[PDB]
Amino acid sequence: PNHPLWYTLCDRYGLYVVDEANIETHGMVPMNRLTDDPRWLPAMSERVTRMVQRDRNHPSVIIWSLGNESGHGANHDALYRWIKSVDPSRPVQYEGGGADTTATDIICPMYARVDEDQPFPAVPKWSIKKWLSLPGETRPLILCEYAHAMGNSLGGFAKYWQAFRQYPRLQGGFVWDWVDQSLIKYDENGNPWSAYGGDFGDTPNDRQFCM
Amino acid sequence: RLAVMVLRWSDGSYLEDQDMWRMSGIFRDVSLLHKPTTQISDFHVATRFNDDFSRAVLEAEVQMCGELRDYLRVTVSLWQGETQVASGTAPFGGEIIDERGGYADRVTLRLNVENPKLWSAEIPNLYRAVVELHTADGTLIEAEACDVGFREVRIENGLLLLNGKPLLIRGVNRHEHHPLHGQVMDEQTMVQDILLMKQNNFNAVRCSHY
Ligand SMILES: O=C1O[C@H](CO)[C@H](O)[C@H](O)[C@H]1O
Ligand SMILES: [Mg+2]
Ligand code: NA
Ligand code: NA
C-alpha cells in the first residue's frame, strides 16, 4: 500500500489503481513455503485486511491485489475470499503460482510473451493469445508486469499493443517499471552520481537490476 | 419393364447449388431387394464406455414389420474376427415409454464387452454385428449385419475427443468426381483416393456437400 496521498491524487487526476498488499516472500524455497502455512495466515491476513479497511472508499482503486511473488498458498485462497465477501465492488487479482490460480479474477501473468510460449514446469508462461483460450478458461488477461524497461529496452513493445487491440480479452498490462531505483552518491569533489546495488558496500547485492 | 422419367431441374435443385458441375441422371446403383413379410425394418447400434474404455456396452435397437407373434426373437451376436465375443436374445416388446405403453414391434439388446479393441483412424479395429430375426425354436427368417467400431466421440471442456483423446484433424474435402464418368463413383477410384490420402498423412474427410 502506498502513502495515503497517492490515492487522493489518483482520484483527482484520474488513474486506475491496483492496490496491493505488502506481502512478498520471493526468496523462500519453494516460493509458497510461508503462504501455504496456516501459522503465517494471521500476519498475511492483517496485511490484506488493513489495506482494504484503509483504502476501500477511494474511487481510483479498481482492483485489489494479494501481493507479489509469494507462490500460491491456501492463505491466498482464504484472503481472496475474505475480500470478495467484504468488498464485492472490486475484482481481486494475484499472479503467484502461475497467474491463473483460484486466488485471482484476472489472468495476470508477468512477462508472458505475445506469441512465444515459455513452458516452465508447474508455472508456465503461455503466449498471452494462447492463454485466453486454454480449455475452460474464460477470464480477462491483464499482465501485472510486462516489457521490462531495463536500460536500453522496450524492444517488441508494439507487438503487445497490436495484440491488446486485436483481442477483446487482452485488456492490457502494467509496464515494469516507472522509475530507476538509483541513489545519489557524491565523489571526492562533491559531484553527485547515480549509484546502484553494491555501491554502498552492501553485499551480497544484485547490482544494476534495481534500475 | 421399368420406366424412369428423370427431370434435370426440380424444386430440389434450389437445395442443390453446390460449386460443382451440374449434371443429371441415374448416377448411382440400382438394386432389387427381397425381404420377408416379417422383417427387420431398422436397427441402430450404439457403444458406450466406462472411464478408461476397459469396459463397453453395445446396445442394439431392432425394429420389425409384419405380424407380431410371441415366438419371434432377435439375436444380436458380436464377433471379433472369427470369435463370437458376445450375444443376446430377446422377444419383441420394448420398455414402457409413456402412458400408452411401449413399442411392441421393437427390442433392444445389450451386450457387455470387456477390453474392447477401439476404433480410430490410426487403428480401425472393427467387430461384426449380426442381427438375426428368428423363431424361438431356431428358424432364421432373415439376418442383417454391420461393421461395428468401438469409439466414443465427445466434446468436453471445449475439445473434440475420440476415445477420451483430443483429435487433430488432418482433413480434406472430397467431391465425388471422375474425369470420364462425371459424378459416378466406383470402388477402384474410392480406394485409390483413400490410399493417396492416407499416404499423404490425411486422417479425415468431409463429404462436400452431400
Ligand atoms: O466456400 C466454398 O469454397 C470453395 C471454393 O472452391 C467451394 O465453392 C466450396 O464448395 C464452398 O463451400
Ligand atoms: Mg457454394
Ligand atoms: Na483488448
Ligand atoms: Na528489478
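Chain B is numbered as in Swiss-Prot; the shown residues are, in order, 184-393.
Determined by X-ray crystallography, 1.8 Å, according to the entry header.
Quick reminder: no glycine exception, Cβ is built from N, Cα and C everywhere.
What Swiss-Prot annotates here:
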- B:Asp202 to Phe: Obliterates all binding and catalysis (MUTAGEN)
- B:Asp202 to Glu or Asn: Causes a significant decrease in binding affinity in the absence of monovalent cations or in the presence of potassium ions, but only a moderate decrease in the presence of sodium ions (MUTAGEN)
- B:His358 to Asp, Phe, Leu or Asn: Less stable to heat than wild-type. Causes significant destabilizations of the first transition state (MUTAGEN)
- B:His392 to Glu, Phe or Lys: Essentially inactive unless very rapid purification. Causes very large destabilizations of the transition state (MUTAGEN)
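Shown here: features listed in Swiss-Prot, placed on the structure.
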residue: B:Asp202; record: mutagenesis position; DSSP class: coil
residue: B:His358; record: mutagenesis position; DSSP class: coil
residue: B:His392; record: mutagenesis position; DSSP class: coil
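Applying an 8 A CB threshold to same-chain residues 6+ apart, the list for B:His358 (mutagenesis position) reads B:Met203, B:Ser391. Counting in whole angstrom, B:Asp202 (mutagenesis position) lies 9 from B:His392 (mutagenesis position) by their C-alpha atoms.
Ranked by how many other Cβ atoms sit within 10 Å of their Cβ, the mutagenesis positions B:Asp202, B:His392 place B:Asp202 at the bottom. Checking the mutagenesis positions B:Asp202, B:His358, B:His392 against chain A with a Cβ-Cβ cut-off under 8 Å leaves no residue at all. Residues from the mutagenesis positions list (B:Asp202, B:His358, B:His392) with a C-beta closer than 6 Å to any atom of ligand 2: B:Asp202.
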